[PDB]
Protein chains: 2
Amino acid sequence: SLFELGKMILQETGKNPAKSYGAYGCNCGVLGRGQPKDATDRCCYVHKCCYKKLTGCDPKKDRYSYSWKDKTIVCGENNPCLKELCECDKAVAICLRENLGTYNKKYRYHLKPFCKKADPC
Amino acid sequence: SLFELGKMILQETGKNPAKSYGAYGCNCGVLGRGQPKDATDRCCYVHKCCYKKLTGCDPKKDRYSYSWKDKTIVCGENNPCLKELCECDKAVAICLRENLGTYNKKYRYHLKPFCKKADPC
């Protein structure tokens, strides 16, 4: 759920997750996808494409178990949908962290209605 | 559009509008309505009910004319829908300013999927 996703983001990046990523660019946080603005935004595009397969569960609301072990996100076993979900969230948290060096605060609260349409996943 | 709405909020409150109100509580900013958390949130509930009464124009995307005159938001004539839209936005900007005294940062990045359902407008 958003709770685990947020915690992962914090653990990896060290940043307040909703502040930095709850509304970033055309793809991070709320709403759907859009033409990406930059690498941070692309992480979120990938993230939301990863979610598409998860028709058996709810990426926003469904809780799942993971642990932080040796500064690594380790998804707990669960049902396949929640496990895959956890792995989508792990991957975006790592990607956002990896791309902190080009994070641009001008995109932090991007006006998403004006984004151009995303390519299909 | 979101441009005029944010400019009004800034002019009234003196605060970065998307930072303080782009995702506040269950009603401010993205997505629809929800059970309000406090008076600031209720301003946005009213705002979104106001938008439902509009007749063809788009509150997110449609531009309109207004001026800041003697520290008052003055809606231009525009056309009927845009004029009404402008008045919805003026009302919420004023309301958010009026309720700065109980603004609670804990609601700034509220996780909206977990909000309880709003009453009908």
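Counting begins at 1 with the first residue displayed.
Method of determination (from the header): X-ray crystallography, 1.6 Å.
Note that Cβ sites are derived from N, Cα and C of the backbone, with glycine treated the same way.
Same-chain residues at least 6 positions away in sequence with a Cβ under 8 Å from that of B:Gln35 (variant position) are, in sequence order, B:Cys26, B:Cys115, B:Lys116, B:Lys117, B:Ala118, B:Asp119. Under its natural variant annotations, Swiss-Prot gives B:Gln35 to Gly the following note: In BnSP-6 and Bn-IV.
Under the DSSP three-state reduction, B:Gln35 (variant position) is assigned to coil, being neither helix nor strand.
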